[PDB]
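Chemist: Would you mind keeping the following structure in view while I ask a few things?
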Amino acid sequence: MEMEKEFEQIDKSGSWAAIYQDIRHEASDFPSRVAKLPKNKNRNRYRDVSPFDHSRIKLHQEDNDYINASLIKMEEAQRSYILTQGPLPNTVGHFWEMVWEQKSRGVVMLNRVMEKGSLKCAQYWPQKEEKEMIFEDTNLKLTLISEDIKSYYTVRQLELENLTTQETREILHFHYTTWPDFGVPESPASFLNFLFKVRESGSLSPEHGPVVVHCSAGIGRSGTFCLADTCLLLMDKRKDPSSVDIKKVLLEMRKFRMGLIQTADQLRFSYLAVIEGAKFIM
Ligand SMILES: COc1ccc(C2=NCCc3sccc32)cc1
């Protein structure tokens, strides 16, 4: 079926939970043996969210190459994403090592450091120009260059230096700051505006390594971001845009990381975002 009228048919019939449970039943199951080794326990935020072995990002280290991060490679859309958990106190150096090694231009953050009165990720970037951060375990230096605070999101320019080679690179930090502590946004308009700002920066384009995107577990809000982006790109590329099937795209993405889209409300919000986004494109 088309998307907008399939949408109204699920709303009128109140069957979002049943649709979402079908997706959970059909989703791929692949091994995640490296994630579950005992030496990696303090590298995982949640015991039930792990990268598959076949698609995990490897650190370029011979001691321990493990990080909780997955490469989502969308063949028809010609787009790639790295989805990862919010960094932990003992993995902030690994996180920036990955950004460096994978040649990423942009980092997309969809959570606040504290939500619901608890810490959802480490404070992993510097908040003042004159107070830079050094990650001694991976030999990287990170400096805040500029910050632009808007009503729904903040964009930061950062300098990452590899202290071993003295090479430097400019990284863009795109921070969506207004996702509610509970539920999903009422309108997709600010989320879509944010997605378009990431696109306009070049951070999603083939002349760079894959964008790094995260929330707390790296599957819920993060899944919504890449699902909406890929569906809109396919609607622009195909002769028949009404052939794009958001449930089929989500199942394709779940071949590369488990659990993408965590609730039926996140599934409905993803439909809403693609539907409204397709009107603005034209
Ligand atoms: C031994 O070094 C460690 C540092 C931090 C942690 C974590 N702190 C916050 C919550 C969670 S979940 C998984 C690891 C953590 C664990 C080990």
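Just so you know, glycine gets a Cβ as well, placed from its N, Cα and C.
Residues annotated as active site, phosphocysteine intermediate in Swiss-Prot: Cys215. The feature substrate binding site is assigned by Swiss-Prot to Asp181, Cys215, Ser216, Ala217, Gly218, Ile219, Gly220, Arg221, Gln262. In Swiss-Prot, a mutagenesis experiment is listed as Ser50 to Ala or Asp, annotated with the note No phosphorylation. For the mutagenesis experiment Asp181 to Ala, the note given by Swiss-Prot reads: Substrate-trapping mutant. In Swiss-Prot, a mutagenesis experiment is listed as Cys215 to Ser, annotated with the note Catalytically inactive mutant; abolishes sulfhydration.
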Chemist: Which of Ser50, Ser216, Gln262 has the fewest nearby Cβ atoms, counting only those within 10 Å, among these recorded positions?
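Modeler: Candidates: the recorded positions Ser50, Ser216, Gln262. Fewest Cβ atoms within 10 Å: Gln262.
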Chemist: Quick check for the class: what is the C-alpha distance, in angstrom and rounded, between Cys215 (mutagenesis position) and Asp181 (mutagenesis position)?
Modeler: 12
Chemist: About how far apart, in whole Å, are the alpha carbons (Cα) of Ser50 (mutagenesis position) and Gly218 (substrate binding site)?
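Modeler: Their Cα atoms are separated by 10 Å.
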Chemist: Among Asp181, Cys215, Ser216, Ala217, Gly218, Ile219, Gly220, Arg221, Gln262, recorded substrate binders, what is the largest CA to CA distance in Å?
Modeler: 16
Chemist: Just the number: how many Å between the Cα atoms of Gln262 (substrate binding site) and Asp181 (mutagenesis position)?
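Modeler: It is 15 Å, counting Cα to Cα.
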Chemist: Please name the residue among the recorded positions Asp181, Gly220 whose C-beta has the most neighbouring C-beta atoms within 10 angstroms.
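Modeler: The residue with the most neighbouring Cβ atoms within 10 Å is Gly220.
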